[PDB]
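Here is the structure we will look at, set down as structure tokens.
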Amino acid sequence: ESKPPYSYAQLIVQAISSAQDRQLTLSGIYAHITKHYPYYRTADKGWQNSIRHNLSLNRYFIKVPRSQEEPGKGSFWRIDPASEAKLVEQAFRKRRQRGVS
């Protein structure tokens, strides 16, 4: 299960939102936290599939379209366009309630 310090919906925002434009391949976020976050380096045999499935039911993330043309040069998913303003407010936030400042 590992230990996700960032929700699997906010944790991804810093991934794609901070990546190139705002999209990432299924293995983008993994190179994200596993890179900057040291905790997600030896214990990743849990949230790994949590992200792939998280970008499915997430409300801001969505897969990449491919009916005729493309938005750029990639093939995977990203975060919502008009939701990156509110989904980001939690992106730069620590996971806590009000018992440990």
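Residue numbering for chain A follows Swiss-Prot, covering 289-389 in order.
According to its header, the structure was obtained by solution NMR.
Cβ coordinates are placed from backbone N, Cα and C, and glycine is handled just like the others.
According to Swiss-Prot, the mutagenesis experiment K333 to A carries the annotation: Decreases DNA-binding. No effect on transcriptional repression. Around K333 (mutagenesis position), the C-beta neighbours below 8 angstroms that are at least 6 residues distant in the chain are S290.
Record note (Swiss-Prot) on the mutagenesis of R340 to A: Abolishes DNA-binding. No effect on transcriptional repression. Around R340 (mutagenesis position), a 10 Å sphere centred on its CB holds 14 further CB atoms from the protein chains shown.
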